[PDB]
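What follows is one structure encoded as structure tokens, with my remarks underneath.
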There are 4 protein chains.
Amino acid sequence: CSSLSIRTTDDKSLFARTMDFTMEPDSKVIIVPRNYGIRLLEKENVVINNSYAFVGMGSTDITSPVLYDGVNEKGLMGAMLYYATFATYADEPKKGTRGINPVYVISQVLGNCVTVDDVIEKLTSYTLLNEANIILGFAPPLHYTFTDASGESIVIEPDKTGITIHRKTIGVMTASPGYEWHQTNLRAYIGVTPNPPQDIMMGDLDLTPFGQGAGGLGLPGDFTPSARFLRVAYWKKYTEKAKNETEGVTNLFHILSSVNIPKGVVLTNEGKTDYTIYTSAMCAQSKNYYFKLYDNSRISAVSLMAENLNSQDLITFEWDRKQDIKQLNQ
Amino acid sequence: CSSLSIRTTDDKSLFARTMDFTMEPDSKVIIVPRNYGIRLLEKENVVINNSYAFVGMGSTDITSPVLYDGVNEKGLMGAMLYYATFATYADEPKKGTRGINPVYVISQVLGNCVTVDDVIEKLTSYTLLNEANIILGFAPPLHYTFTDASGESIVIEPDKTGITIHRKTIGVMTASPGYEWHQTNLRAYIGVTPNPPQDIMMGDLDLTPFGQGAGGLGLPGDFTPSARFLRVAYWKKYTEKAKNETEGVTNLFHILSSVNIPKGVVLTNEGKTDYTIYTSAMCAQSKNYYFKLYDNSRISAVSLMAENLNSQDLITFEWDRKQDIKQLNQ
Amino acid sequence: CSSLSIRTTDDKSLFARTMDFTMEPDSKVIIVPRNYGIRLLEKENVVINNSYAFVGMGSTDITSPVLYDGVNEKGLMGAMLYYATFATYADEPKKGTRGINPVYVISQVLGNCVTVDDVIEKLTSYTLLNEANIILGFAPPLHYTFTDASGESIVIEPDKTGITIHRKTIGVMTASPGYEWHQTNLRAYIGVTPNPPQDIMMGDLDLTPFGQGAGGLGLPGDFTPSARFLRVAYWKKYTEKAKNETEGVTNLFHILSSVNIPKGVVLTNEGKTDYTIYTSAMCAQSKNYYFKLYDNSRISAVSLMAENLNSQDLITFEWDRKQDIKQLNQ
Amino acid sequence: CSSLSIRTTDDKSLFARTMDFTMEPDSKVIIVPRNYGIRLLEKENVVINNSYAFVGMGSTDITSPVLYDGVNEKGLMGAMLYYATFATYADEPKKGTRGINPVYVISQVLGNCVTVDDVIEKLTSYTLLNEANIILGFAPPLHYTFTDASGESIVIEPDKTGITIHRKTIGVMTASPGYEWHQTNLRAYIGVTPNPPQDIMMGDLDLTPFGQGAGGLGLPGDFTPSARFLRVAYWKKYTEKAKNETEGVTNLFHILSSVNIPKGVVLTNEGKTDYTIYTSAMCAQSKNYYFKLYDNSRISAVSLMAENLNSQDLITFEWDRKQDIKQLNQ
Ligand SMILES: [Cl-]
Ligand SMILES: [Cl-]
Ligand SMILES: [Cl-]
Ligand SMILES: [Cl-]
């Protein structure tokens, strides 16, 4: 997975992510209303009544809704992404905390926090535990990003030493290694720019670029988390600023096209195809959630505030996996 | 620009391209009917009557329709793409030939040819001339690709030495240098694969990848024509085969996502933004033409055979530059 | 600069480094005998008596010899290397420590320590201070590597948070960033191997490498400290094991050939050439010190033990900057 | 193998090469005197009298001396390097030519040519034949480079279409593909320079290089022939001009250190180590021949003109594989 946030010229914060994985568990757009109640652990029936309604992509396959990303009615945005070989969870909670299953972190935070500081305060009351789930069969190795209405972003990483918080980050996150490593890695690529290099001579030979784009020489094109981070970060820096919410969604999806993974192009060590199942964006000020799918390029949108946020039940929207082609003539 | 063709499992041939440029002159989908007539040179009133109707993207700003790419009623597909520093044209026709403006080549070929052999045979009675056009102010440096209904592809390059023809190619083309150079460059990257490298040790340190995608190590991520050719070619090789026409369009657009250029990421030496204006695909068997735009992710389609192919006038369809977002609620 | 250690199959440990800089202050091979004495600070009179004799490259331009690298009579080896933007020193010593000038660290450690644990204990007794020196005009930003006769290596980095010690490392060190960063970066390159990739097809086209060496695709060739680290580490991994001390020296100099910088190839932002001034190797068991220079490919050697270890003066050997070409005929 | 020529400030031309191979057939420095005579073919009796004496590295294991590279008494320099998958030889000579074994081309040309013009005229008189030899057991795939005393260089490549000649080249040659391919590939890397990139911001984060060297971002560091060509060419361009013959040798060897392959680092698909067996340089004006070996960094020199050029027998000099270490103690 890959993710970033941007700010528009009309003072709106937007966040977007690709979800890259090897299977499509039954996933849909889920609106969780206020006071629905969300479990902390799947093997215990302790429930936190959530203050806030929120909308995002997720699964209803276990006891409480598992949100992969989303935005709440107070403009807080966030996502869980993979963090293989780095994520570390405890067997028992630390003194003064309750255990939480890593897959309920987004649902719990979007249900209960407004600012990135709220999020940091909230997570001190919990210890992530090594609790499995039936969709995957194991606890996935995860890390977490949040962006609030102000545009401030944070990264939360369950490292071997404990929870590592990174404040006021560049608003880009992919997978392993840790955020500091990628932030440092950025420095090796500062020569990657939009501008062409000057012509040179070798002897009596004039040498000029083949066409355009030679300013990017040195940027990698593979789909490793470190390469994905570089592409999302550099193209976030150089893509034109979005003037409004629509341009924000459009631009986010253009930046993420450089990390969109076709089926077959990346295989796991077991030969499973790891691909971009969907791409989503969300806006803190409007509380609109947008998505497109591997099989459908047409962006769909769900407005959180359009619904009865005191509903008794979840409100869900199913994926349309048919390429939604506008016929201009028969 | 970047382009490729694929074959589906149900025996269809499709071809697609991105159009990368610094300005958007009035462009639209054009159907040219049979017996419309296409000029050879913009300054002379000699026309060739076209045997075949065709559809594609182009301009109606000069005397005859200028098609950037398209498919004809007999399944022939093709496109003109940039070829800077290589394209060479003459001031006067070679003896035995007529001159032709480089921008009229796709129109003439789609109007009169069925097979890739037909195209090769057809281009021998013409010399490309350095005639300007009002759309750009100069003759753009171009080379040409064609794929016929059988899936065979050719590249035609106006080199300093004369027209260079490559037959039965890999069905990928971007910009400069010439096709043999890119086909040779492929060999340097055969280690770019979907599969992860094996873990190693250094002393007592075990070293494993950060996540997935490390089989791609070495593939460049910049937008030079050589890097674009590599990415299209390798992702064409490893993306899952399309089962049908709709999977074809979807897969073509996923492979081209890797060479989709966001505005601001590539600047020319004049400071102009070079970005992916549209992405199109077309199918030899159905004669359907499909496109999406920088500002509009939803794919539209025009069927050539749905129209009156003996119509007197061009039939056109205008771009919809609004992001066509499906609203799932209210 | 770049550095590594290796172990031979006859149980010897060797260490080598390049010295890359923009000018050559008066440098030479220095033997410091036992009980000679070394200052901790230029501005204070305290002289620490050294228990052990040592040899290495260094300067005699300040009060006590400054060794850039070397080996002592107990087989402890070490070197100081650049650490730009990371090294940070204090104005005053911490409670219960003595201040030390960064450039006197190698002289103090070689003079008084045998194992890497000894080095770690010795350093707790000191605080590195921001004291300048006359050779450069400022306190240079440095980090340190040591390798004892057992072949265990450590890295000591004066970070913003305090002294960071890395134990039992891979025995490679260049410049910034920190050792943990580079050791993590190794993981992105585990696909760099001696073995060629298998042939592939694209359609009917068979693709095979140009020659040999394609297993290394992905490895960077520039002279940045991260690129230098990767090349030293991967080439350390795959270069044939040395069977004796002479092969050990030979192999070290071959591995470092991949990070040997010709004059003019790397300029600072003032346009000064940063080049490899010398390359040195040393062996814990023999106490031999070997070196070649930019202008002289012939390796020269100095034996520590051959000299009077109780000498009452330094013993120095001057550089021969003339290419030492053996004339095979008149 | 890798090769280049340079011109000194004092107007001397020098040429150098590495020899990279998987085995070391008995090789030495050979002076071939005038009128010694060189076979064209092993299976036919004709010996061609050589007008000129020459010196270089080679083999005496077959009928006539086989020189791998060398310089003649009129200042012509040249070498044969590998050209896998591209070299194409005939079964019979073309009408009007004599057949020649590919391994005898250097001896015949050095024995009889002065200028690159002469070399071209000479090669038009031959057809390279698919004749084997008892050193390898097969006709090795080869291509050839020559530099005359004026400093003009040519490349001669036995392609499938016939001999291809490239005149006044940049004075760099490695292995496959053909010279025009590599010369075009140089254009993709014109952004590889000695100078650092400017610092950038990302949000509030200031990004600066780790150290020095970041102008080189993009240059590959693997040992394939295309990567070796880029490193030799770019470092020939930016390495300071050699002021005299001795600096010329030193600089050539520094440039070639970037393509010096340690044993173990490159294996063939038959698991053989391909490594740099020797590195040689030669000077057209002095007719001095210089070399170092994998196991001995000290350069030896042979002067052609010092010998009796009308001697009846070869004059040879054996390799000294012992690392020739200057012992400084006394
Ligand atoms: Cl281009
Ligand atoms: Cl990943
Ligand atoms: Cl090779
Ligand atoms: Cl550095």
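Just so it is clear, chain B uses Swiss-Prot numbers, and the residues here are 4-333, in order.
Determined by X-ray crystallography, 1.7 Å, according to the entry header.
Using the three backbone atoms N, Cα and C, a Cβ is placed for every residue, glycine included.
Listed in Swiss-Prot:
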| type | residues | note |
| --- | --- | --- |
| ACT_SITE | B:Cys4 | active site, nucleophile |
| MUTAGEN | B:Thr63 to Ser | Slightly improves the specific activity. Has little impact on the substrate affinity, but exhibits 12.3-fold increase in catalytic efficiency; when associated with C-110 and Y-198 |
| MUTAGEN | B:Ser110 to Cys | Slightly improves the specific activity. Has little impact on the substrate affinity, but exhibits 12.3-fold increase in catalytic efficiency; when associated with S-63 and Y-198 |
| MUTAGEN | B:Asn198 to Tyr | Slightly improves the specific activity. Has little impact on the substrate affinity, but exhibits 12.3-fold increase in catalytic efficiency; when associated with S-63 and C-110 |
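It is 48 Å from the Cα atom of B:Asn198 (mutagenesis position) to that of B:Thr63 (mutagenesis position). Taking the C-alpha positions, the distance from B:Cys4 (active site, nucleophile) to B:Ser110 (mutagenesis position) comes to 19 Å.
Cα-Cα distance from B:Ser110 (mutagenesis position) to B:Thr63 (mutagenesis position): 12 Å (rounded to the nearest whole number).
B:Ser110 (mutagenesis position) is surrounded by 28 other CB atoms, counting those within 10 A of its CB over all protein chains shown. The Cβ neighbour count for B:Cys4 (active site, nucleophile), using a 10 Å radius over every protein chain in view, is 25. Cβ contacts within 10 Å of B:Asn198 (mutagenesis position), excluding its own Cβ and spanning all protein chains shown: 15. Of all Cβ atoms in the protein chains displayed, 14 besides its own lie within 10 Å of the Cβ of B:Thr63 (mutagenesis position). Chain A has a C-beta under 8 angstroms from the C-beta of B:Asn198, taken from the recorded positions B:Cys4, B:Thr63, B:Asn198.
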